[PDB]
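Engineer: Handing you a structure now.
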Amino acid sequence: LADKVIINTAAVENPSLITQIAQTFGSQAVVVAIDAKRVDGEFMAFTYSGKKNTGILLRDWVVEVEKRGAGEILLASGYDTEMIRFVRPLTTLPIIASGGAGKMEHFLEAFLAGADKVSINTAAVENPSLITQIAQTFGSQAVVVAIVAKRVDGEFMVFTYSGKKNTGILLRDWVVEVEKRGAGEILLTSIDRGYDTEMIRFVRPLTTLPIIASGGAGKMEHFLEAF
């Protein structure tokens with residue numbers, strides 16, 4: 001099923017959650033998403049979609065999650081290259097820079113700063129060639145494509161712009177498409193009411209790429225339906 005899961009808030013309110021997944025499915029199955037923003041000169045970790053200050057330094061949290069056994073880090077703030085440069089020597093784990101960029105000149109800055117992968121979505125659908133550009137420039141493994149899907153008229157449809165726009169593109173075709181383009185991994189998110197396991201079971205046979213399940217589970221109970 002899913003090869004990896006991402007987590008954020010649930011990891012902050014219980015760091016032992018990271019250890020539990022990692023001891024159960026391997027460290028490589030744990031992706032910790034970290035939202036950060038400068039507060040009083042230093043980078044602080046933020047939870048709940050960046051609305052609540054954790055009171056934890058980005059420096060401390062990055063180090064904490066690795067010792068907890070995290071596999072890689074999804075970092076977010078044309079890229080906050082200063083923050084990426086800050087995080088880079090603090091950990092040896094793979095760093096995925098959360099996108100928003102839609103040009104190669106911005107992608108180059110992320111990898112230059114220290115990122116191992118980038119995560120694209122909306123930019124990928126309107127410009128599928130971007131995937132091939134990053135994959136030929138930095139390798140297939142450096143390209144992570146985030147897909148936000150939802151049930152529409154009995155078919156899984158792809159949604160963009162933070163899940164607000166219906167692209168009219170089928171999830172089946174887009175998954176097949178992105179791997180043709182040269183994507184390395186897929187980050188799957190459902191806008192449908194935990195874990196949409198039906199969607200994951202749908203996407204799974206359609207690709208041999210690693211699938212990263214986006215959730216909101218707070219317990220080991222729900223994190224297992226993903227795998």
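All residue numbers here begin at 1 and follow the chain in the order shown.
According to its header, the structure was obtained by X-ray crystallography, 2.3 Å.
Even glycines carry a Cβ here, placed using N, Cα and C.
Dumping what Swiss-Prot says about this protein:
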ACT_SITE  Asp35  active site
MUTAGEN   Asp35 to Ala, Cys, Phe, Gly, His, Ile, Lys, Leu, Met, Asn, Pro, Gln, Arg, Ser, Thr, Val, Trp or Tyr (Swiss-Prot position 130)  Complete loss of activity
MUTAGEN   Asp35 to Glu (Swiss-Prot position 130)  Weak activity
MUTAGEN   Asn121 to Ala (Swiss-Prot position 103)  No change in activity
MUTAGEN   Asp196 to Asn (Swiss-Prot position 183)  No change in activity
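Can you tell me where each of these features sits in the structure?
Structural biologist: With a cut-off of 8 Å between CB atoms and residues at least 6 apart in sequence, the same chain places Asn8, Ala45, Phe46, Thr47, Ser49, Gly50, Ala76, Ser77 near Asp35 (mutagenesis position), listed in sequence order.
Annotation note: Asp35 (mutagenesis position) sits in a strand segment as assigned by DSSP.
Long-range Cβ neighbours of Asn121 (mutagenesis position) (same chain, at least 6 residues apart, Cβ-Cβ under 8 Å): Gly99, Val145, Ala146, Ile147, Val148, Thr160. DSSP gives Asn121 (mutagenesis position) a coil state; it is part of no helix or strand.
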Engineer: Quick check on the gap: 8 residues absent, flanked by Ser77 and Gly78. Distance between their CA atoms in Å?
Structural biologist: 11
Engineer: Neighbour count, 10 Å Cβ-Cβ cut-off, for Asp196 (mutagenesis position): what number do you get?
Structural biologist: 24
